[PDB]
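Remarks on the structure that follows.
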Amino acid sequence: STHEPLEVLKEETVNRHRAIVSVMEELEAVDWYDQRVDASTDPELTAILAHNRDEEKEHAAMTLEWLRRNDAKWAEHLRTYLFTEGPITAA
Amino acid sequence: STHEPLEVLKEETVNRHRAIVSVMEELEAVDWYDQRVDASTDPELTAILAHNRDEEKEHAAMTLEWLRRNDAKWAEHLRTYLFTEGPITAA
Amino acid sequence: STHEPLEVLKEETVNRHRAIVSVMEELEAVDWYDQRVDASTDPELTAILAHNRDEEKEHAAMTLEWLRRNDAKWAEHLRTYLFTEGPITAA
Amino acid sequence: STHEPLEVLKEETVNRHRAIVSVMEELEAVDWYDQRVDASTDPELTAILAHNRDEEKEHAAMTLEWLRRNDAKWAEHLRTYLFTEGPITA
Amino acid sequence: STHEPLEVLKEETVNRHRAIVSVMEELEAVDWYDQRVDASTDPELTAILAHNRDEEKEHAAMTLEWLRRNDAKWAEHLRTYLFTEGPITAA
Amino acid sequence: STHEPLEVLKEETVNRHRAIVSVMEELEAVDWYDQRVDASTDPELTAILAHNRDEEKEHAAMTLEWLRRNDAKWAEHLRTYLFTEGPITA
Amino acid sequence: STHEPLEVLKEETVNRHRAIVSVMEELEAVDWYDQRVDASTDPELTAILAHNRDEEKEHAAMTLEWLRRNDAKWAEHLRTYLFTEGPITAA
Amino acid sequence: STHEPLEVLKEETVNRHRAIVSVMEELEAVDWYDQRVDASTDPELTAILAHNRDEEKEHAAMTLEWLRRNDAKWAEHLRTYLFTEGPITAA
Amino acid sequence: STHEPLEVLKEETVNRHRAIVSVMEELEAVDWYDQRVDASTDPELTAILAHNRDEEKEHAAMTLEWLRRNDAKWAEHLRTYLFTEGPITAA
Amino acid sequence: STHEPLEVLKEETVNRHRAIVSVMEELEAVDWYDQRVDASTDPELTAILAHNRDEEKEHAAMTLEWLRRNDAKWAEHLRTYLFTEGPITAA
Ligand SMILES: [Ca+2]
Ligand SMILES: [Ca+2]
Ligand SMILES: [Ca+2]
Ligand SMILES: [Ca+2]
Ligand SMILES: [Ca+2]
Ligand SMILES: [Ca+2]
Ligand SMILES: [Ca+2]
Ligand SMILES: [Ca+2]
Ligand SMILES: [Ca+2]
Ligand SMILES: [Ca+2]
Ligand SMILES: [Ca+2]
Ligand SMILES: [Fe+3]
Ligand SMILES: [Fe+3]
Ligand SMILES: [Fe+3]
Ligand SMILES: [Fe+3]
Ligand SMILES: [Fe+3]
Ligand SMILES: [Fe+3]
Ligand SMILES: [Fe+3]
Ligand SMILES: [Fe+3]
Ligand SMILES: [Fe+3]
Ligand SMILES: [Fe+3]
């Protein structure tokens, strides 16, 4: 699932790939579940969709913390913007 | 680009969809660029790919902070795991 | 996200569609996470990937149980095969 | 059809992959068929579509049972929720 | 799932479409299952795969007979070639 | 275009794959052409579309006979339903 | 199957779209069948594949003639290059 | 980009594949551009789109002539139908 | 082809969408033709592929110029980097 | 991610491939972000989307300048059309 041949990729690059596509898949699941929660017309299904939705956010956060500990630029930019106040574009 | 009809989705659900697919696309770009950075055999191109790569991480971080500010469970789970030490699964 | 126009689909068909597509996506996440667990060369990442993997199995089982309660034929066939011993093809 | 090279995957991982994608494909067929059953305006076709639909559930159930027998946490989590009463999120 | 808008398609064209895509999907399942049957290294799984495989052929055959009964050229061409002997291109 | 590596597939399996994918593509063309025939507002084009459509059916029927001759379960199930009368789900 | 909404498209444009996509699908079948013909290890199947292959070329040629009759620039460029000798880039 | 492994394909088959997929891509560009021409509400863009469209037809015709010179059935079938008069299905 | 409903998109956004997607498709064609030029083993075909390739670049440049003239930020950023000589990341 | 096998492609072809798909992805991001800016009903999100949008144009422009410096026909055709006056077609 990589775009370049594995023999020219550094191991750390490939591990970061694994982490990044995981976050991508978690975000997609968050998004789809939230849409299904709004549209669902069954209360028992809605409670299940909403529970799964919010656990995906936890999955994403864990993997994003791993990216942060293993990439100086993820560390730098996440530190600049996360948990701030005032206009996000002026930080 | 939504899986459910727009008329049954809450406004904040659609705006979070816009933000979430944006973060997904930034992540994809990070990964793609980093792979091309490893495989490139032209250092002038490599310099452009790496420059672009790291700005995508900033675009992702900005959008993630917006999500964090506009979604309680994103705020909760990001607070739990980001900028921690020790085992990520037990934070 | 349906193959037929929503206005000819019964309400229950559309809810089962939401549940079915959720189980599909969970199964896919299990499989992909398990492959990344095998291939990962970073122990902290591996711990995270395996943690998320097993929670997707729980998201799936919760949704399958909803399908079972809301579809007589799922109930019948799941009852026949799940939690049995001996040859599966002979139950 | 795997995302990681086969030489780094354990045999058991690959067999579970085969089962898992089988279940996915059965689920998809159940959903597709059910929608076509609702939309179809020919009763003879509808009968075929519905027949096929419910046999895919059986295909899915059989494959899922194998998965369950060959993966400890599938077995654990399915045991928690399947054939229960009261709120599923509990 | 139609290539043309439903509002210009005749009802019977749309029903034949439902049948054709059904057969297409069955054929795909037969093929994927057979490939998994050859590659599987667990005999209990292999037996299930083979079982499912052969029932997809029956799903296809039922739907093909519906097409034969509802389309005169399907009827003509299936009668010319199916269950014949000697060279297929010379029937 | 196979989901499993070629080195573990039997030769006959790969040939059936060639046949099956051919039939799938013929069916897709039949369907696509029939929709275009319905939507077309040019009679000369429609005539071409309809002609091509019905020849795809012949392409499919030929390849389907090859499968019937080379796969016992295709022979069995095709024989149960094809050229029959009364309700198909029986 | 169009990229723009049908009500902004001229009728004739939509009919040329039907013809063009038909030719595209015929070309694809020609290519795939030809590849299957080279790879097949069953002579009887190969004869069916080659027979079908060459009839796709006729389906394509027929539809292409309609295009030529209904589009002045198709007529111009097909006239310039088809059935010529010497270097194609110098026709 | 081939469906069969390159080692079982004849060189000529692969060159024909390169030409066929080129024509397919040209036809797709012709169609897409023609749709954007009808839909555009900017005349300067429209003139560019129309210009590109008609040059794609030329690219297709050139490549189609190469196929004709390198494939007996293309030569046969193109000769039968192109630049004819009266009903196309009857040449 | 758009990701948001057309009725919420400004007319100029939609026209820029048409141009942007045209450039993307032109770039794609340049890349694929260039790959086919390298791999082709028939010199007559290679000459056609190379000719078409280089015309796609002209199609892209024309459309890129339309974007330059109709979008302030494209104009600003293209002006900064196009037709320069020093190291690209420092302009 | 190439359509031809890497061992038949020149090094320069593959690096141009890396730049071109990068430009394509940048163009796609510009378009998607621009559509989201129009549709967004959250002004704080809109400002992030617009910021990111315009930085993608800069990423594209850098990469495009690299292509211009490494491909004689890109340089020739870009020089013909960019930053010109009068009708784009007649330049
Ligand atoms: Ca997913
Ligand atoms: Ca992208
Ligand atoms: Ca390992
Ligand atoms: Ca059975
Ligand atoms: Ca399927
Ligand atoms: Ca049965
Ligand atoms: Ca096709
Ligand atoms: Ca009509
Ligand atoms: Ca294209
Ligand atoms: Ca200068
Ligand atoms: Ca250079
Ligand atoms: Fe998850
Ligand atoms: Fe970005
Ligand atoms: Fe999940
Ligand atoms: Fe099935
Ligand atoms: Fe089936
Ligand atoms: Fe055909
Ligand atoms: Fe055909
Ligand atoms: Fe072209
Ligand atoms: Fe072009
Ligand atoms: Fe970018």
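Chain D uses Swiss-Prot numbers throughout; the residues present, in order, are 7-96.
So this one's X-ray crystallography, 2.1 Å, going by the header.
Quick reminder: no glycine exception, Cβ is built from N, Cα and C everywhere.
According to Swiss-Prot, the protein carries these features:
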- D:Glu31 to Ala: Altered oligomeric state in solution (decamers, tetramers and dimers), partial liganding of metal at this site. Increased ferroxidase activity, alone and encapsulated (MUTAGEN)
- D:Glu31, D:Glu34: Ca(2+) binding site (BINDING)
- D:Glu32 to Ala: Forms decamers in the absence of Fe(2+), no bound metal ions, 40% ferroxidase activity (MUTAGEN)
- D:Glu32, D:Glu62, D:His65: Fe cation 1 binding site (BINDING)
- D:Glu32, D:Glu62, D:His65: Fe cation 2 binding site (BINDING)
- D:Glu34 to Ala: Altered oligomeric state in solution (decamers and dimers), no metal ligand at this site. Increased ferroxidase activity, alone and encapsulated (MUTAGEN)
- D:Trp38 to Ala or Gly: Less stable oligomerization, cannot obtain crystals. Increased ferroxidase activity, alone and encapsulated (MUTAGEN)
- D:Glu62 to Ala: Forms decamers in the absence of Fe(2+), binds 1 Ca(2+) via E-34, loss of ferroxidase activity (MUTAGEN)
- D:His65 to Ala: No longer forms decamers in solution, a minor dimeric form is observed, binds 3 Ca(2+), 55% ferroxidase activity (MUTAGEN)
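Across the structure, D:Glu34 (mutagenesis position) and D:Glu62 (mutagenesis position) are spaced 9 Å apart at their Cα atoms. When Cα-Cα distances from D:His65 (mutagenesis position) are compared across the mutagenesis positions D:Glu31, D:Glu32, D:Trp38, the shortest belongs to D:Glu32. Taking the Cβ of D:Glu32 (mutagenesis position) as centre and 10 Å as the limit, one finds 24 other Cβ atoms among all the protein chains shown. Taking all protein chains in view, 26 other C-beta atoms sit within 10 angstroms of the C-beta of D:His65 (mutagenesis position). Within the group of mutagenesis positions (D:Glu34, D:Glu62), the Cβ with the highest number of other Cβ atoms inside 10 Å belongs to D:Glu62. Distances between the Cα of D:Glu62 (mutagenesis position) and those of the mutagenesis positions D:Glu31, D:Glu32, D:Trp38 are shortest for D:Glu32.
D:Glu34 (mutagenesis position) falls within a helix when secondary structure is assigned with DSSP. D:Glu31 (mutagenesis position) sits 11 Å from D:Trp38 (mutagenesis position), taking the C-alpha atoms as the reference points. Here the CA atom of D:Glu32 (mutagenesis position) lies 10 Å from the CA atom of D:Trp38 (mutagenesis position).
Chain C comes within the C-beta cut-off of under 8 angstroms for the following of the mutagenesis positions D:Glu34, D:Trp38, D:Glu62: D:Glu34, D:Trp38. Using a 10 Å Cβ-Cβ cutoff, D:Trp38 (mutagenesis position) registers 24 neighbours.
Annotation note: D:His65 (mutagenesis position) sits in a helical segment as assigned by DSSP.
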